[PDB]
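Participant: Here it is: the structure, laid out below.
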Amino acid sequence: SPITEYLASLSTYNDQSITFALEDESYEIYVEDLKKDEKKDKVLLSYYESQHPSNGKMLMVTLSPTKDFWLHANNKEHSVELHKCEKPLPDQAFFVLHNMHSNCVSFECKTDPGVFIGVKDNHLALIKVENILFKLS
Amino acid sequence: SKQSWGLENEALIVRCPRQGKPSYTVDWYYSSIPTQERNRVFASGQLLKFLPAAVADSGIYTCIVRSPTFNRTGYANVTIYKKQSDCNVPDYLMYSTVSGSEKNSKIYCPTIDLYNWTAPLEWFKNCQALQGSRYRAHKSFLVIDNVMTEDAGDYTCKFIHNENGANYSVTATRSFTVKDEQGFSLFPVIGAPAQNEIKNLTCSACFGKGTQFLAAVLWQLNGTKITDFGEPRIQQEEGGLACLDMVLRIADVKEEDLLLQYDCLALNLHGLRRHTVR
Ligand SMILES: *[C@@H]1O[C@H](CO)[C@@H](O)[C@H](O)[C@H]1NC(C)=O
Ligand SMILES: *[C@@H]1O[C@H](CO)[C@@H](O)[C@H](O)[C@H]1NC(C)=O
Ligand SMILES: *[C@@H]1O[C@H](CO)[C@@H](O)[C@H](O)[C@H]1NC(C)=O
């Protein structure tokens, strides 16, 4: 039941592109500088309405990297993982959106508070609390 | 399987495509690679290092990460080039980056993370070393407050990767683009409707000054988009102001139309505002 769904590119504070790679069985997720005119991997953000307020109610979102896959957040392992799951999507697939300056967003786990998708050692992971830094396109 | 590149005389580190941990254990191969210090080309963990790189080194370098609940394997397509005294970095290095006028100042030095650098670095716009007030470089990026449409250009940063105490030269170039207008945005605001009764309907909401990455106004019906007789049906439009609108359309009233809410919505990255009609 998303309200709207759009494709956007993902990129970090320092402008590394977040790329996905599916070896179709397992995968990889890269935070790395691309080559000029190399197209960027677009992911579907699907926007749902949290009762989390603002000013009002702020959105949450689920990101399909591609073709029936989403971003599952692995709690104890502080990791982001990819799942198939035709099934109605679970709570670790959801992220409260946040907005500070323009386009610059951070994703908080619907399940467990103060934990954001963020970046560590040039890999994508989960952060408990400027390293949660995402631009869209 | 991911490509990588660089010039002769320059240090180049290359990360193994399939990722993993310290204590997970990675091997590399060319055409069975030194694990530490065959003094020029060798590999430390996920990092294939070339100190410095020569063109002869071009090739595919496969790597294998071993758990051993798995051996993941991934490759590096790699090419090293001869500097051509063109003075103009050819179109193959890195990738274009935009900014506002004074409104966004920041050019990051690509791939710098891969290397070991404790120093302040040098920047050059099209073979011209930057200097002075307007360009002020800090950490891994370059801040230009002056920015006109005039600062378009290929910025290249040189820095030094130090290995055991051996210093090597590395550079990277990317294009810089200036954003014409940089506008603001806030929580969406629905001019029409208010919360109200009707007894041809329309919704307009407004998201900020600039051009929005994400702005949408849309009609929901009983809190869903899709419950249908031949009508309802939805239609759009477009007009330094930035606001959007969406019109419902219903030709023939029926009875069902009395109960449940007709919900106009405007959403943004800031959040969602909804109004209710009846
Ligand atoms: C990779 O791992 C396999 C199975 O986990 C292991 O048995 C093998 O030694 C490794 N690859 C080879 C052929 O060296
Ligand atoms: C990185 O640089 C520091 C200081 O520049 C140096 O002492 C250290 O050896 C380097 N690390 C390695 C082992 O590459
Ligand atoms: C570069 O390496 C040389 C060799 O030891 C060292 O003497 C020099 O200080 C290094 N440059 C700097 C300033 O980091």
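All chain A residue numbers match Swiss-Prot; in order, they span 117-171, 179-252, 261-268.
Recorded method is X-ray crystallography, 3.3 Å.
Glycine is no exception: its Cβ is also placed from the backbone N, Cα and C atoms.
Quoted from Swiss-Prot, the note on the mutagenesis of A:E144 to K is: Decreases affinity for IL1RL1. In Swiss-Prot, a mutagenesis experiment is listed as A:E148 to K, annotated with the note 7-fold decrease in affinity for IL1RL1. Record note (Swiss-Prot) on the mutagenesis of A:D149 to K: Almost abolishes binding to IL1RL1. Quoted from Swiss-Prot for the published mutagenesis A:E165 to K: 8-fold decrease in affinity for IL1RL1. For the mutagenesis result A:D244 to K, the note given in Swiss-Prot is Decreases affinity for IL1RL1.
Just tell me what is around each of these and how deep it sits.
Facilitator: Listed in sequence order, A:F136, A:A137 are the same-chain residues six or more apart from A:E144 (mutagenesis position) with CB atoms under 8 A from its CB. Under DSSP, A:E144 (mutagenesis position) is assigned to a strand (E or B) in the three-state scheme.
Sequence-distant contacts of A:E148 (mutagenesis position), defined by Cβ-Cβ distance under 8 angstroms and a gap of at least six in the same chain, are A:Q132, A:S133, A:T135, A:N245.
Mapped onto three states, the DSSP output places A:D149 (mutagenesis position) in coil.
Every protein chain shown contributes to the tally, and the Cβ of A:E165 (mutagenesis position) ends up with 18 other Cβ atoms within 10 Å.
When secondary structure is read from DSSP and collapsed to three states, A:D244 (mutagenesis position) falls in the coil class. Take the CB of A:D244 (mutagenesis position) and look out to 10 A: across all protein chains shown you find 11 other CB atoms.
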Participant: With every protein chain in view, how many other Cβ atoms are within 10 Å of the Cβ of A:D149 (mutagenesis position)?
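Facilitator: Summing over all protein chains shown, A:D149 (mutagenesis position) has 24 other Cβ atoms within 10 Å.
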Participant: What is the separation, in Å, between the Cα atoms of A:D244 (mutagenesis position) and A:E165 (mutagenesis position)?
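Facilitator: Here the two Cα atoms lie 32 Å apart.
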Participant: Roughly how big, as a whole number of Å, is the Cα gap between A:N171 and A:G179 that 7 unmodelled residues would have to close?
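Facilitator: Across the gap, the Cα atoms of A:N171 and A:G179 sit 6 Å apart.
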Participant: Across the 8-residue break in this deposited model, measure the distance from A:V252 to A:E261 using their CA atoms, rounded to a whole number of Å.
Facilitator: 10
